[PDB]
Each structure stands twice: as structure tokens, then as C-alpha cells.
Amino acid sequence: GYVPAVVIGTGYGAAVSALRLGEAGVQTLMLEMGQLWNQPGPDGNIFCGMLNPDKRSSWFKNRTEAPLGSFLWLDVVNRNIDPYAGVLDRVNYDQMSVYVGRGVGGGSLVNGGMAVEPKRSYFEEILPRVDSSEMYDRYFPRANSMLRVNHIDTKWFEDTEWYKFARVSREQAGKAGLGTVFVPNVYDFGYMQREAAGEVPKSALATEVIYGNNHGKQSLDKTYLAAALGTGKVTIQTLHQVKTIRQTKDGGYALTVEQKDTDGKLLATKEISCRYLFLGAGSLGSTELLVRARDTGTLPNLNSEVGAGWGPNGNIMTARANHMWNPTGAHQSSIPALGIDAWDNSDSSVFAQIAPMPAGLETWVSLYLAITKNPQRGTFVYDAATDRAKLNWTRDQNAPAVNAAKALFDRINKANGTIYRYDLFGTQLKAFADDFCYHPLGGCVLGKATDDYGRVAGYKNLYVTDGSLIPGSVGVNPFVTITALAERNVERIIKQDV
Ligand SMILES: Cc1cc2nc3c(=O)[nH]c(=O)nc-3n(C[C@H](O)[C@H](O)[C@H](O)COP(=O)(O)OP(=O)(O)OC[C@H]3O[C@@H](n4cnc5c(N)ncnc54)[C@H](O)[C@@H]3O)c2cc1C
């Protein structure tokens, strides 16, 4: 029942932490509520694609859903399903829906693989207490290398039909005096070229991403987690969800963990104790565990900052209708490669990802996922009645985000004589999706709810390592920052505490 170190979750913060702990000789147990995705399903594949969604696509839902922005073309493939331990979870709060991965590797299993370093000037603005030289000289480079970030071949990108959708938006943005930038990725671009050449099994070129990629994507299970297990000091137990956390009579930590099967049936409740406890359950998971512990009195010394400072990384989705002479293509790589960088740290800052659409036929639609600078923050409040942390965030709090996104795309529409699509997110004439989030950030902010390295305030040997540490915004796709920060944190923690 005892293990020196326990890491809750297997996402970015968790993976980095477990690898370094293992390398330092600390026997570590990782607890993951989702599945280890390595068994072929009904179609001979581990994951289901976006055009053939089944129970594997969702975390305990009774019906599949179309990827945001593609309901008009993909609802036709939606089917009723048995609640199952699927890979993608849509967590619905009062006025916000947060998408998170569930499985060994966490969000790395379902994300777009976009590996982007935040602008240094912005990093220094959001985390002034952190030494930025150390982050850019050592931690970002280390994260880049271990994550296996790579770059797309420009010649191939320019010629391939699979990225015509990206080229169309580049041309359109150019007329408004806006340039584009290549987005590094963990998806093997060399493999992607071979897919287009019909030399290897297609994944990104076979409408796969949001429910996992059967090939090509260097998710954490192949990188950090593989290395962690390789140390001989790390083990991973799946379908194990931590419910409570308390401090033992001697300073260690005890956890109640529920083991379930893939159908969600409770198989057993175990008691696991440790000397060092690392939380890597994500922005939602780690914050909920802490607000629960504080409010139920199992960790009575947690401060008032626990639960505060949450932000959706200013996530806003919108789309533009192209002229008939600017078709985006029926064949679109599921992995984005280009983005529009209009981020100058001001309130009008927008870094938008040119997103592909899975329809498989010509729709003339250009889809974009904008990351904005919105000061609004939400707070996770514990509800003792349902034993769930509720996110206090209202839709109108995304107004500044919508405004920033709209001002940028209005410029592109004006320069091209194009208009927005208003029917992609429902039948209510909404050109901007403002109640979804792929990048949850905050809840246990670094330096507020914890010290500058993630040590939870009020406790010893208790650490938070994931996206809950970030103060609601990074101005870019978040995983590289979470990874780099985790490298910085665990290295210091092992040196001084272990
Ligand atoms: C569709 C989609 C697209 C995205 N695209 C990108 C992109 O291209 N680039 C980018 O930078 N970011 C992207 N992201 C966001 C990125 O995936 C997340 O920011 C990142 O995965 C967060 O890492 P984390 O370590 O905080 O937590 P997560 O990766 O979320 O991992 C948390 C893990 O903890 C497990 N866990 C939860 N609670 C418990 C519990 N109580 N007990 C046990 N285990 C638990 C979860 O099941 C999970 O496996 C996207 C996310 C989604 C949903």
C-alpha cells in the first residue's frame, strides 16, 4: 500500500515528473483514471477516427459528438454509444465546456501536437517571479528535445494537396497585411509525407486526431512515459482514479483510489500512501482534488488561492466562408501546420491556428482557433452536495476574447470581401464559439496556491505539476510551456526536497 512517490495522472506535468523521479532512483507509482491505449478495437485500430466515431471516442457519454466546427458535415456519422472509458472527455460546467484527454499520456493522446514556445516578453509578464533565463536557456530546449518536436518540410508543404486549406488562409491573411508562421509539432512530418505517398498507414491523412492517432503522433506514452518506465523505477496503474487526499499522522500522504473497469463498474477502492505526492491530473483534475481536500477538511491548511485564477487560454473558434475560386480542398491533414501570429502582448493580441476540417468534401470553409489575451478569470468552487468542483465562469467573461478574435478576422474579411459562417456551432447565428476550451489553465497558480516551483502552500512534500499552475494564459498552444515548467520544477524539487 506504500510507495515512496505517487504521481496522480499521466499528462505533461505528470510524465516529466515521473521520468526525473525515476532517474533519481525514487520508486514512483503513477495513477491514471483512463486506459492504457494499446489494444486494437473492432476495426483493428486502437483509436477511432473522426469519420467513424464509436464508444472509444468519448469518456462516458451515451452519444458521439462532431468535432467543434464540423457539426454540419459530421453529425451524419454520430451514433448512440455505451458509456465507456473513451479517450476524449467533454467536461460540462455551467457556461463552459472543457475538453480533456483520458488515458496514459493524457491530453497528448488527443491534441493537435502543436509544440510552441511562448513569447519571452509575455512569459516574463505572466510569471515575473520565475527566472526566464533559466527557462529559455535550459528548460525550453530540454522540453523541445524530449518531446521530439519536429518541423514540416517547406517544399512538401507548398506542393501537397493536404495543406491547401493552410495555403488558402495564408493568401487571404496576406491581403490584410498579416503574415503566417509554421507551427512545430510532435507528429512525425516525415511519416506524414510517406502517408501522402501511400507508403505507410494513414492517420493524420485519414481524418484522425481528436480521438487519437493510430500512427505518427509522438504522444507522451512514446516519449516521457516510455523513458520513465525504462528507468526501472516507475510503474503505471490504469483505470485508477484518486478521490481523496489526506496527510498521514507523520507528514506523508494517503489516498483513496477507485479501480474501475472500462464500463465504469467499481471493482475496488484502495488505500495508497506515499512520502512525496505529485499532482498531474490537469487544470481541472488537480484543482478539484485540492478544493475537495480543503473543503472536506482532509487538507485543512490549503490556502484561499486554491481553485482561483482559471482561464481558457482565451480560446475562441471562428470560421470564414471562402470565395468559390478559393476551395480549401476535400483532403486536409488533421494536423495543423500554419498559424497567424498577431500577438504583440497588447489586448488585441491574437495567435490563431489555421485549423483543418474533417468533412472530406469541399465546404469552402476556413476554420480558426484563436488564442487571445483576456484578463477575465474563473474560480473552482467545491460543491459538498455532489462532491464536485464547479467552475464559476460565465459566457460574458469571454467577451474580451471574442472582441480580440473578431477585430482580427474582420480585417481579413474586409481585405477579401468575405463574410463569416454563422451556422457552424448551432442554429443561433454565432460566428464565434465562446464556451469551449481545449487549453484549461489555472486553478492552482504557481506562486499563489503554491510556491514558485509548485510546492503546495501549507504542506511539505506535496506538489502540483501541470496546467493548473499556469495563470490562465500563455498566448500559444500550452503543452511545451507545461513541459518546460515541469522540468524546471521537478529538477529543483529533487535537489532540495528529495
Ligand atoms: C482537442 C485538443 C486539442 C489540443 N491541441 C493542443 C495542441 O496542439 N498543442 C497544445 O499545446 N495543446 C493542445 N491541447 C491542450 C493540451 O493537450 C493540454 O494543455 C495538456 O494535455 C495539459 O497537460 P496536463 O499535464 O496539465 O494535463 P492533461 O494532459 O490533461 O492530463 C491529465 C491526466 O490526469 C488524468 N487524471 C485526471 N484526474 C485524475 C484523478 N483524480 N486520478 C487519476 N488520474 C487523473 C487524466 O485522465 C489525464 O490522463 C489540446 C487539447 C485538446 C483537448
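Residue positions begin at 1 at the first shown residue.
If you're wondering, the header gives X-ray crystallography, 1.6 Å.
Cβ coordinates are placed from backbone N, Cα and C, and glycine is handled just like the others.
The FAD binding site feature in Swiss-Prot is assigned to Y12, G13, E32, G107, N111, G112, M114, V242, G467, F479; the stated evidence is experimental evidence. Listed in sequence order, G101, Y438, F479 are the same-chain residues at least 6 apart in sequence whose CB falls under 8 Å from the CB of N111 (FAD binding site).
DSSP assigns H439 (mutagenesis position) to coil in the three-state reduction, outside any helix or strand. Looking at Swiss-Prot, the entry for mutagenesis of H439 to N (Swiss-Prot position 484) says: Mutant activity is 4400-fold lower than wild type for oxidation, and is 30-fold lower than wild type for isomerization.
One entry in Swiss-Prot concerns the mutagenesis experiment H439 to K (Swiss-Prot position 484). Its note says: Mutant is inactive in both oxidation (>100000-fold reduced) and isomerization assays (>10000-fold reduced).
Sequence-distant contacts (6 or more apart, same chain, Cβ under 8 Å) of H439 (mutagenesis position) comprise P312, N313, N315, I371, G467, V474, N477, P478. Among the mutagenesis results in Swiss-Prot, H439 to D or E (Swiss-Prot position 484) has the note: Mutants do not catalyze oxidation (>100000-fold reduced), but do catalyze isomerization, 10000 times slower than wild type. The residue drawn here is the original one.
Listed in Swiss-Prot is the mutagenesis experiment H439 to Q (Swiss-Prot position 484), annotated as follows: Mutant activity is 120-fold lower than wild type for oxidation, and the same as wild type for isomerization.
What Swiss-Prot records for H439 is active site, proton acceptor.
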Among the binding-site residues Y12, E32, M114, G467, the one whose Cβ has the most other Cβ atoms within 10 Å is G467
